[PDB]
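*Asks:* The following block contains the structure, expressed as structure tokens.
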Amino acid sequence: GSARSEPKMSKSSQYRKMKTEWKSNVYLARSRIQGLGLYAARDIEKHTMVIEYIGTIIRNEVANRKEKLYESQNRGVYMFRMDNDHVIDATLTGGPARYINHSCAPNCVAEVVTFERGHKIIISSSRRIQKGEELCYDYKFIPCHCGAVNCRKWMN
Amino acid sequence: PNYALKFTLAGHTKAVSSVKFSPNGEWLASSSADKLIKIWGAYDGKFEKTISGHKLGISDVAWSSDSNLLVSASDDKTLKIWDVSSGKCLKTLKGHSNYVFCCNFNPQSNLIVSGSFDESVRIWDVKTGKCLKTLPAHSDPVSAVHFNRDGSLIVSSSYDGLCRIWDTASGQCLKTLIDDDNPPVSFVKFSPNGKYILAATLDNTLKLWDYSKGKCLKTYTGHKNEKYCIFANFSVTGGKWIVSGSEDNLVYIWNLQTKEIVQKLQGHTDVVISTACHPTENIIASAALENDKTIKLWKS
Amino acid sequence: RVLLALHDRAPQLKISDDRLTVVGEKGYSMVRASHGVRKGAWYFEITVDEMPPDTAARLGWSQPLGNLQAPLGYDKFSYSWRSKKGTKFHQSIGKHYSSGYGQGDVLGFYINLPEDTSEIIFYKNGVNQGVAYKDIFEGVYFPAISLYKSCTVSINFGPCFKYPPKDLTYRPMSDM
Ligand SMILES: [Zn+2]
């Protein structure tokens, strides 16, 4: 028994009110599912906005080389698609939201509100999320390490 | 450079995982995953006593000032606090949920780190043993824990080349180091000053990484390390020497400035899992896995 | 008439309103022509009018089932040759061929296609650049363009060619 011997094989204005408080929203807190997560030192209320998925826009084709980039330094395991047209990166320079994990009871979903500068992934709330509850979103595209009630223990 | 074979340490039921010498020339036990720690010797293979009674295989065992006090990083998700002349379970460390890969007593002999894979890494007390902190040690499973010359810094290895020098008093590491490879790093360690860390980049090029700049000093050649676990050693007995482990039934002993192939020593029958070094004399062991089941001592 | 196509485009690509010129988009996405063959030795011309400093643009034959968004040379459907440092590409891998093309030339391309009863040759000011590879696959052979920042290249299909060589017996595509 050894793993060593085995080889390793109205919306816009309130949204900008949320944009004026990104230091004030949260701090980078942990979660014992895997490493970090995101907690809050406050109670995130109903219809409270949280975060926007920003970063580096991939074109239509550049993901076909970004998948080769994933084999050097193992850089991005943090993916979320913009659309059929584009993908947004958060690994070289961009959004620091690359530590929003997932449990099979996710407390947030993905919504799109479009500015003049294009479609933007916008997060709001639908309930009073209390202090210290991990924010995590459903994927809908490796088993989990959360230990949740009525948990699928998968990704999507 | 005419390092010659002296002894042979056989008598194993499973594969041998590690050799780690005593700090002042005392002992070298069978630190293996065979549910066995036989207290073998470093000078002539002097068999002392039998300390066993485990549930599963030990990834690596810790060491002490008198080379006696142990703690088992076995694969049964548990850790007992061991003593040589006791044979008794003192307490039990709980807080892991996967393979307990590695655990250490610091050179001040007052800490028990215990490395994990799903980042359930907890730094423990030697005396009490109370649950303190889960640590986000990497984004990957941990493959090395080590304490430096004095005992305020903790280096840890990753599966993408993170040389995170974790702080003991606070818990926030300082500097992030990187390479253009995507290296599943099997092992990192400190130095006799704590400034140069030898990581594992798996294209037959292992690099000795700087503290502040994160550069390498001298990138070696001629070695074989692409999949299998191989330790990292240095020698201060005479002049400058570079000793490492191999895979092709050889013993890797070289010098730092050369970066050449000047000495390789046949005599093994398996991938060398482990070598180690001694501070005052050139007493060097060389362990291997299940296809050898021996630990061959070397001496100039 | 031998011309371009309507939906052979990306929305960031601009096929110009003359159907004789393509306007470059600053990224790298593939635009292709519309009239090709499957078997025989055929010919057309791409007249490269104007070029900025330090560019990257690849030209060559292609098959329509490739990538609509790639820089040319990404697939086994097509070959390419770059305007900087002159490199032939098979699935876009650096294999040194020549030195690339500049401002004021005509890139008029030759094809060779046998059958039981195949190479791609590039020309530049009439210079026989050599052979990229041998024994290419079966399909319909369109031209293909991917460009730098918004430069100016022209296409040509008429028999009044600007640089007609005298080394091979070729036919214009406008006979279709
Ligand atoms: Zn869950």
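Chain A is numbered as in Swiss-Prot; shown residues: 4707-4715, 4757-4888, 4897-4911, in order.
Placed from the backbone N, Cα and C atoms, the Cβ positions cover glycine too.
Pulled these features from Swiss-Prot for this protein:
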type	residues	note
DOMAIN	A:4771-4887	domain 'SET'
MUTAGEN	A:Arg4779 to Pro	Confers a WRAD-dependent gain-of-function histone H3 dimethylation activity. Converts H3K4me1 into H3K4me2
MUTAGEN	A:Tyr4786 to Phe	Confers a WRAD-dependent gain-of-function histone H3 dimethylation activity. Converts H3K4me1 into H3K4me2
BINDING	A:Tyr4825, A:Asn4848, A:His4849	S-adenosyl-L-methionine binding site
MUTAGEN	A:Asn4848 to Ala	Abolishes interaction with S-adenosyl-L-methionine
BINDING	A:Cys4851, A:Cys4899, A:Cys4901, A:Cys4906	Zn(2+) binding site
MUTAGEN	A:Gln4877 to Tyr	Confers a WRAD-dependent gain-of-function histone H3 dimethylation activity. Converts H3K4me1 into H3K4me2
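Neighbours and distances for these, please.
*Replies:* Note: A:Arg4779 (mutagenesis position) has no non-local neighbours, i.e. no same-chain residues 6+ apart with C-beta under 8 A of its own C-beta.
Sequence-distant neighbours of A:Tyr4786 (mutagenesis position): residues of the same chain at least 6 apart with a C-beta under 8 Å from its C-beta are A:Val4773, A:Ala4776, A:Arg4777, A:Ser4778, A:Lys4878, A:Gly4879, A:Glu4880, A:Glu4881.
Of all the Cβ atoms in the protein chains shown, 20 others lie within 10 Å of the Cβ of A:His4849 (S-adenosyl-L-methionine binding site).
DSSP assigns A:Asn4848 (mutagenesis position) to coil in the three-state reduction, placing it in neither a helix nor a strand. Taking a C-beta cut-off of under 8 Å and a sequence gap of six or more, A:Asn4848 (mutagenesis position) has these contacts in its own chain: A:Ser4778, A:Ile4780, A:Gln4781, A:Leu4783, A:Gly4784, A:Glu4881, A:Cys4883.
For A:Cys4899 (Zn(2+) binding site), the same-chain residues lying six or more positions away in sequence with a CB closer than 8 A to its CB are A:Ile4780, A:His4849, A:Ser4850, A:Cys4851, A:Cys4906, A:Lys4908, A:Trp4909, A:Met4910.
Annotation for A:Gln4877 (mutagenesis position): same-chain Cβ neighbours under 8 Å, separated by at least 6 residues, are A:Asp4790, A:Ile4791.
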*Asks:* Taking the center of the Cβ atoms of A:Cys4851, A:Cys4899, A:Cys4901, A:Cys4906 at the recorded Zn(2+) site, which other residues in this chain have a Cβ no more than 8 Å from that point?
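*Replies:* Once A:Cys4851, A:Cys4899, A:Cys4901, A:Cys4906 are set aside, the remaining close residues are A:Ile4780, A:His4849, A:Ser4850, A:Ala4852, A:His4900, A:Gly4902, A:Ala4903, A:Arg4907, A:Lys4908, A:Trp4909.
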*Asks:* Within the set A:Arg4779, A:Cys4899, A:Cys4906, which recorded positions show a CB-to-ligand 1 distance under 6 A?
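*Replies:* A:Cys4899, A:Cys4906, in sequence order.
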*Asks:* Which are the residues of the chain, A:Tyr4825, A:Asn4848, A:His4849 excluded, whose CB is within 8 A of where the CB atoms of the S-adenosyl-L-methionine site average out, their centroid?
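*Replies:* Going along the sequence, the neighbours appear as A:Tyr4846, A:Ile4847, A:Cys4883, A:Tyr4884.
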*Asks:* Which of these recorded positions, A:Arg4779, A:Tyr4786, A:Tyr4825, A:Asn4848, A:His4849, A:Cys4899, are close to chain B by Cβ (under 8 Å)?
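*Replies:* The answer, in sequence order, is A:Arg4779.
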*Asks:* For A:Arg4779 (mutagenesis position), what is the secondary structure state per DSSP, taken as helix, strand or coil?
*Replies:* strand
*Asks:* Within 10 Å of each Cβ, count the other Cβ atoms, then let me know which of the binding-site residues A:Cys4851, A:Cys4901, A:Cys4906 comes out lowest.
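*Replies:* Taking A:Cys4851, A:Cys4901, A:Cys4906 as the binding-site residues, the minimal 10 Å Cβ count falls on A:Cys4906.
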*Asks:* If one measures from the C-alpha of A:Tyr4825 (S-adenosyl-L-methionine binding site) to the C-alpha of A:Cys4901 (Zn(2+) binding site), what distance in angstrom results, rounded to a whole number?
*Replies:* 19
